[PDB]
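Colleague: Here it is: the structure, laid out below.
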Amino acid sequence: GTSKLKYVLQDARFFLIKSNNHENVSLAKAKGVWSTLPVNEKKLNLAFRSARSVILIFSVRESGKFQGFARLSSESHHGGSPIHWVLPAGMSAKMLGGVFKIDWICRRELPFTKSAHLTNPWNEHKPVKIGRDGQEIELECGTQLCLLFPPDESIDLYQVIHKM
């Protein structure tokens, strides 16, 4: 069913996360963590304190798809388990901000062809697939986008509901 999902998404905030490679999304799916540049780290930390749920919707650049979505379970923190991210050409890990813990809500993919009717008012009403890493997605657009994904029957939202 979709009812617990709708409950988790009620009055949520949504952010588009654009990854350069599948390796980083795979690591995030396995370890339940994400790290971003400090400009986005600050926005996500503000969002986490501000809303019942902050949802990250992931897309690997040039893949033509979203790869899933997850809910922040913490603000960013430093000094944890080091994460062997594949960093872009020239980037160092010291350039990253802290690490966010995340709980995956859906690890299934959604092709952009299926989200073409969804526009994001906070990015000039462009199709929601269009946006820089960290672009906030307006509530209605983000809710409908998350509801388009195939259900992930491996995930039980009971545990996530208890963290809200």
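Numbers run from 1 along the shown chain.
For this deposited structure, the header notes the method as X-ray crystallography, 1.3 Å.
From the backbone N, Cα and C atoms, a Cβ is placed for every residue, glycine too.
Summarising the annotation, Swiss-Prot assigns domain 'YTH' to 12-149 and lists sequence analysis as the type of evidence. Among the mutagenesis entries in Swiss-Prot is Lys18 to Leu (Swiss-Prot position 361), noted as: Does not affect ability to influence alternative splice site selection. Residues annotated as RNA binding site in Swiss-Prot: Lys18, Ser19, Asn20, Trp34, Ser35, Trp85, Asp133. As a published mutagenesis entry, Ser19 to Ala (Swiss-Prot position 362) appears in Swiss-Prot alongside the note: Does not affect ability to influence alternative splice site selection. Listed in Swiss-Prot as a mutagenesis experiment, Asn24 to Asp (Swiss-Prot position 367) is described as follows: Abolished binding to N6-methyladenosine (m6A)-containing RNAs. According to Swiss-Prot, the experimentally introduced change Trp34 to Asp (Swiss-Prot position 377) is described as follows: Abolishes RNA-binding and ability to influence alternative splice site selection. One entry in Swiss-Prot concerns the mutagenesis experiment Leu37 to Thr (Swiss-Prot position 380). Its note says: Reduced binding to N6-methyladenosine (m6A)-containing RNAs. Here the residue is the original one, but Swiss-Prot notes a mutagenesis experiment at this spot, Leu44 to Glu (Swiss-Prot position 387): Does not affect ability to influence alternative splice site selection. Among the mutagenesis experiments that Swiss-Prot reports, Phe66 to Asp (Swiss-Prot position 409) is described with the note: Abolishes RNA-binding and ability to influence alternative splice site selection. Among the mutagenesis results in Swiss-Prot, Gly68 to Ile (Swiss-Prot position 411) has the note: Abolishes RNA-binding and ability to influence alternative splice site selection. The residue drawn here is the original one. Record note (Swiss-Prot) on the mutagenesis of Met95 to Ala (Swiss-Prot position 438): Reduced binding to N6-methyladenosine (m6A)-containing RNAs. For the published mutagenesis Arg132 to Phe (Swiss-Prot position 475), Swiss-Prot gives the following note: Reduced binding affinity for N6-methyladenosine (m6A)-containing RNAs by 9-fold. In Swiss-Prot, the entry for mutagenesis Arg132 to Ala (Swiss-Prot position 475) states: Reduced binding affinity for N6-methyladenosine (m6A)-containing RNAs by 100-fold. The structure shown retains the original residue.
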Colleague: Under 8 Å Cβ to Cβ from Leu37 (mutagenesis position), same chain, six or more residues apart: give me those in sequence order, or none if nothing qualifies.
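Modeller: Sequence-distant Cβ neighbours: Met95, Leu96, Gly97, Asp133, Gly134.
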Colleague: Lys18, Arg132: which of these mutagenesis positions has the highest Cβ count within 10 Å of its own Cβ?
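Modeller: Of the mutagenesis positions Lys18, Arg132, the most buried by Cβ count within 10 Å is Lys18.
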Colleague: Judged by the number of other CB atoms within 10 angstroms, which among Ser19, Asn20, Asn24, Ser35 is the least packed of the recorded positions?
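Modeller: With the recorded positions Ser19, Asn20, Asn24, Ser35, fewest surrounding Cβ atoms within 10 Å: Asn20.
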Colleague: Taking the residues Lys18, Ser19, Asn20, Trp34, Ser35, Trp85, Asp133 listed for RNA, what is the greatest CA to CA distance in Å, to the nearest whole number?
Modeller: 16
Colleague: Which has the fewest other Cβ atoms within 10 Å: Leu44, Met95, the mutagenesis positions listed?
Modeller: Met95
Colleague: Taking the Cα atoms as reference points, how far is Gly68 (mutagenesis position) from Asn20 (RNA binding site) in Å?
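Modeller: The Cα atom of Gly68 (mutagenesis position) is 15 Å away from the Cα atom of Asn20 (RNA binding site).
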